[PDB]
Amino acid sequence: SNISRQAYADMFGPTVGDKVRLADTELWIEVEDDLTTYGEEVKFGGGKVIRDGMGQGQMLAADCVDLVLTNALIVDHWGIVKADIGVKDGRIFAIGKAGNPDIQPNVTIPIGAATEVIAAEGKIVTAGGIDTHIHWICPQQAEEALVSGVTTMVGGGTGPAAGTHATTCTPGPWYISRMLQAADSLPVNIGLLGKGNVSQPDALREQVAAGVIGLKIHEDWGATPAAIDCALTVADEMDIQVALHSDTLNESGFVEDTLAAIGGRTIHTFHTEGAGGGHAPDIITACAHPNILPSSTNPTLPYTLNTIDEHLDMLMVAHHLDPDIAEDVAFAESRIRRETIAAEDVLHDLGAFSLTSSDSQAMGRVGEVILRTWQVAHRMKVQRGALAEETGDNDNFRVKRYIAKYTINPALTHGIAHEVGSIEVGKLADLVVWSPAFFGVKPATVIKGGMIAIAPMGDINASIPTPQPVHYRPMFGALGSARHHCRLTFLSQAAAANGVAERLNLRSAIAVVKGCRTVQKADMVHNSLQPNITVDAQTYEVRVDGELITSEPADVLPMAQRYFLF
Amino acid sequence: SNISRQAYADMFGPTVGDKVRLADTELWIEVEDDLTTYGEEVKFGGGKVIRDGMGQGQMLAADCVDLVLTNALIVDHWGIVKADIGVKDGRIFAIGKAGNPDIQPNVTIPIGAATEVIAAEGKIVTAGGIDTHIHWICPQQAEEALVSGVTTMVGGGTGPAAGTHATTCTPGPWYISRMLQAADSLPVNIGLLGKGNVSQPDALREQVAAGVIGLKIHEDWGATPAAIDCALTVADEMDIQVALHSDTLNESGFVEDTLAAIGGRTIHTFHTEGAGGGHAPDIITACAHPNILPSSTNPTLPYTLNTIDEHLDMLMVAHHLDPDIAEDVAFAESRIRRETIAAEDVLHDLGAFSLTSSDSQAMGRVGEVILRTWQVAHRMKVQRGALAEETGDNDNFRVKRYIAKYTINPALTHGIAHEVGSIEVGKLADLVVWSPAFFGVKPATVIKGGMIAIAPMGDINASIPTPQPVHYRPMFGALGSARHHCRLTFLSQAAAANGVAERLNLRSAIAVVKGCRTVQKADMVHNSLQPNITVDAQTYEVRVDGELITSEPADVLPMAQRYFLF
Amino acid sequence: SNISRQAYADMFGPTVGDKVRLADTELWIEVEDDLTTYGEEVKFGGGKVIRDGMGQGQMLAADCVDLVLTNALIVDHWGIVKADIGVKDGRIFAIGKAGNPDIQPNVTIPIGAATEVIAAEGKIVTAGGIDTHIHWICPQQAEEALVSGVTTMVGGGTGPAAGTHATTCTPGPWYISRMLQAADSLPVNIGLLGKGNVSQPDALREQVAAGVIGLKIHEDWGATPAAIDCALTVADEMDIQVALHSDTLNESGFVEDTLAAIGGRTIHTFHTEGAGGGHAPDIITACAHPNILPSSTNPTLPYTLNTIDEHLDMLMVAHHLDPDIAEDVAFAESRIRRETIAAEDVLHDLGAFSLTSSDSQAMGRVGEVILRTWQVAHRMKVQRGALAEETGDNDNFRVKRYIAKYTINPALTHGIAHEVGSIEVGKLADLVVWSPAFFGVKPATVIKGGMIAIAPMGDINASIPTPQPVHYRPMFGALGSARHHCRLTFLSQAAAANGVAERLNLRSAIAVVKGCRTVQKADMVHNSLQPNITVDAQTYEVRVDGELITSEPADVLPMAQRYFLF
Amino acid sequence: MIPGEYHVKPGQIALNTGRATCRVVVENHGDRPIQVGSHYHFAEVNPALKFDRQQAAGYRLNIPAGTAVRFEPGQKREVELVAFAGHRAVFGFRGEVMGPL
Amino acid sequence: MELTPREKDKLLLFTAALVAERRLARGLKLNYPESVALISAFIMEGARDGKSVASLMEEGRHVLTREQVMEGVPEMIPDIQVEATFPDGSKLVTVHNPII
Amino acid sequence: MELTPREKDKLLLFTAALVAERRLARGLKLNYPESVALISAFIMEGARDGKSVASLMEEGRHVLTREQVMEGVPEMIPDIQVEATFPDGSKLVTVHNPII
Ligand code: NI
Ligand code: NI
Ligand code: NI
Ligand code: NI
Ligand code: NI
Ligand code: NI
C-alpha cells in the first residue's frame, strides 16, 4: 500500500534523504542509500515478519547467517547507508537485504532457524574503535574503552610501574610473554609494543620474536638518532610498526635531525602536536612527510578554555618530573603551546592529521577517544563551515573523514586492517550500536566477534531489562571460553612462526600483523593531506603555505554535561 | 538422663511433633519423623561430640563421608523429617544417623578425619530449585538465582539481543557452542534450549546435535501447526523436551487446533495462564490434557492488587510491541485477564498446574521463583483453608505439593531428575540451608555439588564472619576449577555421543538428558490433576466441572517488605 | 660536583646516617649502608639516566634483569640498606648497583632493553608477609591480605562451614583436591593444612599424599595425647609441619601432659598466649621449650583498653558455644586473662614469641597482621625503651626482630623458606613497596612473582593514574594465566611425587615443603629466647626467672584513626 | 506473629534409654579446672581427677550430647555414667585401650 | 542484613539520586542521568510508603518540570521504569513522559 | 585515599543506613535490613568519636524501640555486631537484643 515518511521512519528507522542529528552536536548525516525493497523490510517480534515460512526460511545453519542486525543505519568511511547486516562465524558476512528467499525478493542475507536477531531500526551502527596509544597501567582500562566503543587496544606496559606510567613499552621476552597471557582475560583485541630504544638490533629482534607487533621509541628511554635508526632497521626486516615520541629537549638534534634519522622509512608519530612529547616547538611539522602517519592524543582535542590550565601538572606526573628542579619545569612548559594546540584541530579538519588516540593515563583519557573526535568535528563545523569536499546539505563527508581517524586509519597504520577497522565483509564482527541521541557517548550494544560483550543493563531481578538502575555490565561475550573465541591477540609474523601461542598456551584466536612498512600518508582514508607547514621558532605560530592556522577555544562542548553524572 | 522439649529444641532443633512457622507466612510444618537416637546426636564445637574417638571415627576417607549436615530439618516432596545428611563425592550419600560406629549405636553416616561439618540444627534444608524458563539476557542472572536458592537454570539466549529478549532460544550451532563454553563460568547447572520454529527437521536435528536439551516453540518466531509438528517429531526421535508458547493471535487456529497439532505428544506448556503468551483467552485449558506438563511464570503469582496495573507496559517491552500501533496494543490487552490470573492461583493449589518458573527479564523475576511459590501457598491457605489431603493440624501436605513445583517436577519435565531435583541418595548435592525466619527469602548457605558456592558473609577483615555489613558473596564452590567440578552442563544424548564436550573443550562435569518423551501429567509429584476446565469466550470466566474458579487479590503479602531494603 | 644532603634525600631517598620515622609511630630506622656510587645513581624519566647508551646498556635479555627497583630503602631481617634491586625470571636476582657497565662503575645489576623500571627512591621495600594461621572461610580474604602486604597464606578450610569457622582444617582428599584447584584463582601463594585429629596414621597419610603441607590438631576435633602423638609420628615421616591448638578444658590432662605427648618433637603452637585456645591458664609456658615454634594471633596484639571487652562474644561465635550453657560460658571466660594478654606483648619484645599471624575470621583480623605487629613494637619502645641489642640512636634492631615475625620465621616454621620469606637472591620476587608515611598500613605497590598484582589506582579514565578516587584494584599479576605464573601452590613431597598437580590439572607453579622437622626455637631469626617462664595457677601472673612480666593497655595507637575511613 | 517461630509441644525427652549406667564420686586433686565432654571415655580423663577408673571403663557421661561437667580445683561430686555402644571399641584419648572393650 | 545482589544494585540508584537532589537544591538544571535517578528514587520511596502502582504512575510525572532540566533532556526520557518492594511484593512502575 | 576493600565495604553499610535514616524520619516502622543498618552505622560513628566498646554495647540498645520497627523484627535481631577503627585500633562491638 502506501505509508507516510514519518510513520515509516518511526517503524524502520530513516531512509534515503532523511537527516539525523549526531547526539547534541551540530553535525547532521543524511541517508545516502537504502538497500531494502519497500514493503519487504524484516522486523522481529510478536506477530512480525521474522517467523517460520515468512521472513525466516528452511535452510540449514550452513546456508544462513548466525546473526542479523535489522534496518541498521551504517556510518563508515565508505558510506552512510541503510541496510541489514549479516554476521556468520564471528565475521561480517554481508551488508544487504535480509529475509527468506522462498517468499521475499532480493534477499542477500538468508535468515533461518540458526539466526539470532538484533533490532537496529532507529539505531546507527559503526565499526569498533581502535586505540593505538595504550599505556597498560591497569587492566580496568579495557572495560572503560570497550564501554566507550573501542574494541581493539594497541600499546605497551606491565602495570603501574614507572616505565609504563611514562611509556607504551612492554620490556623484554619475560614481560611480553606475561602480558600476552594476561591478554586472554581482557574483552578487547590486543597487540603489544616493545621497548625500541636500543642501538643493538638483536635486543629488538628478541622482543619481536617474543610477540610484540611494534616498537615504541620514547625520549624517556633515549630517542636518539642511533636508537631510531636501529628500531627502523629491525622494523623493516620483521614487518612491524614503529611508534615515535621524539627528543623534546633537542638534546641529540632538532626535528630535522630526527626526520633525517628516519630517512624516509615508515613511522607512526604519536601526539604529533607536541604536548604529549616531541621536539619543542616544531614536532608538528612532521605531518608534511609522506612516510609519517600522524596521530593526536586526546587531552588537546578540542581546544577549550580549560585546556592550557590543566596541562602543566598533568605533564609533570606523567613523566616523573620534579617541579622544584628548574630544568624539569622549563621543559614541561616548552611542550604546552596555545599556538600548536589551536592549529591541531584545524589540521584534523583538513586531513593533515590522520588518527586520534588516547595516551591512557599518561596524558590522555582512555574512555574519550571517540567522544573527543566528534567534539573536534563539531567545533570545526561551527568555526569553518562546510568542507570543500561536501556535497548536499549535510555533513556526510566530514563525518566519514573523522570516523576514519579512530577506525580504519589506526588499523592500516598498525597492519591489522585485514582483520578489523571497518564494516566490510570478511572482517571480524566488532560492531557498536548507538541510539542517535547518544551517538559517540554511550553505546546501546557493543559486539565482539559476533557476540555481545558489554551493554547497558537494568535491574537483574526485574520483569524486563529496562528498569533502573541501568549501567554497563559484562555479557556472555566477555566470559571465559566464549571471550577467547571472540577476541584476537595480534602477533608478529616471527612470533607466530616460532610457535609462541603454543608455548605460552594462549587460548584466544590469533591474528598476525602485516603491511606495516608499506603504508604511507597517501593511504590514510580521507586524511592524506601533506601540507607545506612551518612553525615559527620564536612565536610558535603555525602556518601552511604562509597562511596562519589557528582556532578559538570552546567555552561549552556537546557530548559533555548533558550525559554524565560526574 | 532427661531434658525438656524446649531446651532440646534450642540445642538440636525441633523433633517429632514440634511445629515451625515458615518465615512470616501462615504455613506451619510439623516434624513427621526423627532419625536420631536421643542422647546420641552429633554436635560440633569446643568440647562437643564430633571429636577423635568420640563422634568421629578411625576410618579412611573411602569409608566415611566428605561432608555431614548435622541435625537438619528436611523439607522435600517425600517428607518433613529430622536427620543428618551425608555427602560423598559431591553426591547425596545418605539421610540418617551420623557418628562413630565404634561407640555410637545406629550410625549409618560415618564421620572420620576426612569429614567436614555443617551445623544444621535449627535450620531447614531443601533441594536446590530448578528454573526451566530462563532467558539468557545477561550472565548476572545466574548469581541472582543462586542467591535465591535456585541451582539449575534451563533456558535459551545469546545475551541482550532482540530474539533473546522475547524468546528462550539459542539459535543454531555457533551460538549454542558459544553459550555452552560460557556456561563453564557460571555457578549453576545449565541446559540450553534451541529455536524450534522451523518446518525443516534437519535444521532442528543440527541444533540438538550441537548441544541443546530442548526446543522452544515461540509465537514470535511463528508458533504454527507445521512448526509445532516438526519440533515434536524431532523431539520424539532425539529424546529432548519441547517448551511451548502458543499463537496468542489465533492466527493459524484456536487452542483446539494447536492441541490437535501436538497430537498427544509430550510437551511443556510455558506460562499456561496466558499473560506471558498463548491463545487468547483459553490457553489455560491445556492443563486438562495428560500429555501437557503445565507451568506458570511468576509475575502473576499470586494475584495481588497491583498485578493488572503493571502488566501492560511490561508486556510491550518484552515483545517489542509498538503502543502507537492499535493492533499491537489490542493483542497486549487480550493477554491480561483478571479472570485467568485469579483462577491460576487456585489451579496451583489443586495440583492442576505442576511447575513454577520465572521467565527472567521477559515478563518474570529471576530471583523470585521460590518466594512467589510460597506466597501463593500462603494466600491459598488463607482463602481456601486446608487441602482435602491434609492429615493432622499442619500444612505438611500443601508444603510438599508446592515445593515439588520448583524442584522435582521441573527436573522430571526436562529429563534431568536422575541427577538433580530432590534430596535422594545418588543425586548431586545441590542443597540450600535456611533459617526458619527467612525460609524462601534469604538462604543461610547454598551448596553446589558438595561445596558451598555462595552465602551471606560479613566484614572480611572482622574477627568473626558475622559482623556487618553482611551480604551475599561468592565462595570457593564458585571459583575456577572447583566450580567446574561442582556444576553440570546438560547435553542431549546426540551431542554427548558426537563428542561435543571434547570439541568445545568444556571443563565442567557433563550430564545427559533422558526420559523427556515418556513423562506425562500423571508423573508430576503431588500435581497430577487433570480438571474438566472451560473458559468462557466472552467473559473469560474459568470453570471446572461447571463451578466457577476464582480468588481475591492480596493487598499485603508475607516475604515482602519485612525482608527487603528496596 | 657537590650536593647538599637534604637535596640529595629529596631526589634519591635517604642515605647512610639519615633516619626515617615509620608511619606515625615512635620507631625510627637509620640507613646502615648504601650500595651506590655517588653521582652514578640511576633515575628514570624524561631526560634522566636510564636511556640508551647511558644508564641502559646494549645487552640481550639473557644478560640483564627484567625489572629493577631503583634507589630502594630495604628493611629486612639482615639489614636496613639503600640499594637497587634486580629481578629476573620472577626471582630476586641481586641487591646492589644497577646501570650500564659500558659507562658506569660498579654495576652489578645490568639494565638493558628488556628491563622494566619501578622507581623506589623515597620508598621502603620489604618482603611479602606470610600468614600461617588462615581459616579459609571465604575467598575474599586473599585480596584483603594481599592489600595489607601479605603474599603467602597457609591455613585450612572449605568455605563458611562450621568446621572451618572453628578450625584451620581442610578435611580429607576430596576437599583438599577441591581447594587446591580453587587456589589457582587466588593471587597469593597457598599451602593447605589437613585435619590432624585422628588416632589412625593412615587417615593422616592419605591427606598428606593428597596435598596438605601440614596438619592442624584442634581441640574442637579432640586435642588428646593419642591424636597428638599420631599426627607427630606421621609428620616425622612425611616432612610436614603440625600446628597445635591444645586442650583448653584440661580434659585429657594439663599443659605438662600435652608437652609430654609432644615428646620433644617439632611443633608450631598457634596463639600461644591462650585467648585463641589452649590449656587454661598456662599454655603460654610452651615458649620455654626448644622444639616449640610459638606464634600469636592478632586480636590480643597489642594490649589496649578495649581488648578484654570485645573478647567474650568473639570467642563464643568462633567456637559455636552457647551463652545459655553455663559450662560453655565458663570455659570462654577461662581463656580471657588480662595477665597473659599483657605479658604476651613483652614476650614478643624479648624474642620469646617468634611469629605473628591472624586467625582470620575465627578470632583474628586478616588484614591486620603487619599493622598490629608494628603497633606492638611501638608500644614496647614507649614502655620499655631500647632493647639490650640496640646499637646507635635508632630502633634498627627492634625493627629487624619484629619484621622477622611475619616474614622469615613463618617461612622457616613451615618449610617454605627456600622459596619465600625474605629479600635474598634466588627467592620468589614477592615484594611490597611502601611510602614511609604509610609504612605497615597501606602499600604503594604489591609485587607477586615479579609482576605487580595489586596497587592503589585512581580514576581509570583520568589523564594520569593519580586522580581520585584512589583505591586498591587488581593488576595484571592477578589476571588469569599471568597469575598462575606468578603464584605458588605448596605441596607435600609425597603429593608432588604422586603427580597430584598433573591429576588435578593445577595451573600454577608448584613448590614443595621441606625441613619442617628440623627447625627449632634456636633457628627463629632474632626470636630464639627460651625463658624460664611460669604462670600462677590462681592469679594467672606470668613470671620469667621469678620477675613479673606485664605491661599497660594503650588508650590510643598509631596506624589507626589517622589512616582509615571507618 | 514471629517469623520462623517454633511451637514445641510440652514434655521431656528421655536420653540414652535402655543402657547400663553407674554412679561414681569424682574429685579434682589438681590446681586447675577440668571440664569433661559428654562422649569422652571417662576412664581416660585428666589424671588429676581421682575416682574408680576401673568402674568407669567403657563409659561416658550420661548427659545431653554436646554438654559438659566442670570440676573446679578441689571439687568433689557424684556423676552418672552410661556405657558406650556400637562396636564398643575405644581408640584415642590417652591411648589406654586402643581396641575393643 | 543479608543483602542480595538486587538490594545492593538499588543502593547505587539511591546514591545517584542523592547527587541529583543536592544539585537541584542548588538551583541547577538537571542533566540526563540526574533526572532519571531523581524520579526513580522518588518511586522507590513511594512503594516503601505503600502507595499503589497506579498512583505512582501518575505522581512520577510531577517530580521535575521542563524548566528544571537542561534542553533536550525531556525528549531523552520518553519513560522511566523502576521496580520496588510494594506491600504486595515486587511491582513495576512505568511513568510515561515523566518530564513536561 | 588508598581505600582498602574493608573501607569500601563499610561504605555500603553507611549508605544502607542513610536509606533507613530517611525512612525513620518519615515516620515509617523500619524493617529487618533497615534496622540492622541504622544501629550498625550508629556504632561506627561512636567508635570514630572515641567512645569505648563497653559504652557502645550499652548505647546501641537505645537506638530503636519495638514501636519504631515492624512486627517480628525485634525477634529477627537477637544481636548486632560491627567493627570499626577505635582510637586503639579495630574492635568488635556486640549489642545483644538491641531492640526492645
Ligand atoms: Ni609520548
Ligand atoms: Ni604515551
Ligand atoms: Ni513466552
Ligand atoms: Ni519467556
Ligand atoms: Ni585455635
Ligand atoms: Ni584458628
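By Swiss-Prot numbering, chain C shows 2-567, in order.
Here the Cβ of each residue, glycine as well, is placed from N, Cα and C on the backbone.
In the three-state DSSP scheme, C:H134 (mutagenesis position) is classed as strand. For C:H134 (mutagenesis position), other Cβ atoms within 10 Å of its Cβ number 33. Here Swiss-Prot notes a mutagenesis experiment, C:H134 to A, with the remark: Abrogates activity and reduces binding to nickel ions.
Sequence annotations record features per position, and here Swiss-Prot assigns Ni(2+) 1 binding site to C:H134, C:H136, C:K217, C:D360. The Cβ of C:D360 (Ni(2+) 1 binding site) has C:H134, C:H136, C:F271, C:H272, C:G277, C:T298, C:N299, C:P300 as same-chain neighbours under 8 Å, each 6 or more residues away in sequence.
Looking at Swiss-Prot, the entry for mutagenesis of C:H136 to A says: Abrogates activity and reduces binding to nickel ions.
C:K217 (mutagenesis position) falls within a strand segment according to DSSP. The note that Swiss-Prot attaches to the published mutagenesis C:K217 to A, C or E is: Reduces activity 8000-fold and abrogates binding to nickel ions.
C:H272 (Ni(2+) 2 binding site): 28 other CB atoms within 10 A of its CB, across all protein chains. Residues or ranges marked as Ni(2+) 2 binding site by Swiss-Prot: C:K217, C:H246, C:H272.
Here Swiss-Prot describes C:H219 to A as a published mutagenesis experiment; the accompanying note says: Reduces activity 500-fold and increases KM 1000-fold. Resistant to inactivation by diethylpyrocarbonate and iodoacetamide. The Cβ neighbour count for C:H219 (mutagenesis position), using a 10 Å radius and every protein chain shown, is 26.
For the mutagenesis experiment C:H219 to N or Q, the note given by Swiss-Prot reads: Increases KM 100-fold; optimum pH is 6.
Annotation comment: Swiss-Prot describes C:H219 as substrate binding site.
Swiss-Prot gives this note for the published mutagenesis C:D221 to N: Reduces activity 50-fold. Here C:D221 (mutagenesis position) comes close to C:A167, C:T168, C:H246, C:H320: these same-chain residues lie at least six apart in sequence, with C-beta atoms under 8 angstroms from its C-beta.
Among the mutagenesis results in Swiss-Prot, C:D221 to A has the note: Reduces activity 1000-fold and increases KM 10-fold. The residue drawn here is the original one.
According to Swiss-Prot, the mutagenesis experiment C:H246 to A carries this note: Abrogates activity and reduces binding to nickel ions. According to DSSP, C:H246 (mutagenesis position) sits within a strand segment. The Cβ of C:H246 (mutagenesis position) has 24 neighbouring Cβ atoms from other residues within 10 Å, across all protein chains displayed.
Among the mutagenesis results in Swiss-Prot, C:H312 to A has the note: Enhances thermal stability above 50 degrees Celsius. The residue drawn here is the original one. Around the Cβ of C:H312 (mutagenesis position), the same chain contributes C:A276, C:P300, C:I337, each under 8 angstroms and 6 or more positions distant in sequence. In the three-state DSSP scheme, C:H312 (mutagenesis position) is classed as helix.
Secondary structure at C:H320 (mutagenesis position), taken from DSSP and collapsed to helix, strand or coil, is coil. Under its mutagenesis entries, Swiss-Prot includes C:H320 to A with the note: Reduces activity 100000-fold, but increases KM only 3-fold; optimum pH is 6.75. Resistant to inactivation by diethylpyrocarbonate and iodoacetamide.
Here the residue is the original one, but Swiss-Prot notes a mutagenesis experiment at this spot, C:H320 to N or Q: Reduces activity 100000-fold, but increases KM only 3-fold.
Cβ-based neighbour count (10 Å, all protein chains) for C:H320 (mutagenesis position) stands at 26. As annotated by Swiss-Prot, active site, proton donor applies to C:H320.
The Cβ of C:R336 (mutagenesis position) has C:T249, C:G275, C:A276, C:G277, C:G278, C:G279, C:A281, C:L316 as same-chain neighbours under 8 Å, each 6 or more residues away in sequence. Per Swiss-Prot, mutagenesis C:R336 to Q is noted as: Reduces activity 10000-fold, but has no effect on KM.
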Ask   = Apart from C:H134, C:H136, C:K217, C:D360, which residues in this chain have a Cβ no more than 8 Å from the mean position of the Cβ atoms of those residues at the Ni(2+) 1 site?
value = C:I135, C:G156, C:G157, C:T168, C:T169, C:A244, C:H246, C:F271, C:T298, C:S358, C:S359, C:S361, C:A363, C:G365
Ask   = When you average the Cβ positions of C:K217, C:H246, C:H272 for the Ni(2+) 2 site, which other residues in that chain have a Cβ within 8 Å of that mean position?
value = C:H134, C:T168, C:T169, C:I218, C:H219, C:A244, C:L245, C:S247, C:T270, C:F271, C:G277, C:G278, C:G279, C:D360
Ask   = Near chain B by Cβ (under 8 Å): which of the mutagenesis positions C:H312, C:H320, C:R336?
value = C:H320
Message = With the Cβ atom as the reference point and anything under 6 Å counting, tell me which of the mutagenesis positions (C:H136, C:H246, C:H320, C:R336) are near ligand 5.
response = C:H246
Query = Within the chain of C:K217 (mutagenesis position), which residues six or more apart in sequence place their C-beta under 8 angstroms from its C-beta?
reply = C:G157, C:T168, C:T169, C:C170, C:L194, C:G195, C:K196, C:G197, C:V243, C:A244, C:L245, C:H246
Message = Checking proximity to ligand 6 here: which recorded positions out of C:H272, C:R336, C:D360 have their Cβ closer than 6 Å to it?
response = C:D360
Message = Return the count of C-beta atoms lying within 10 angstroms of the C-beta of C:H136 (mutagenesis position), excluding that atom itself.
response = 28
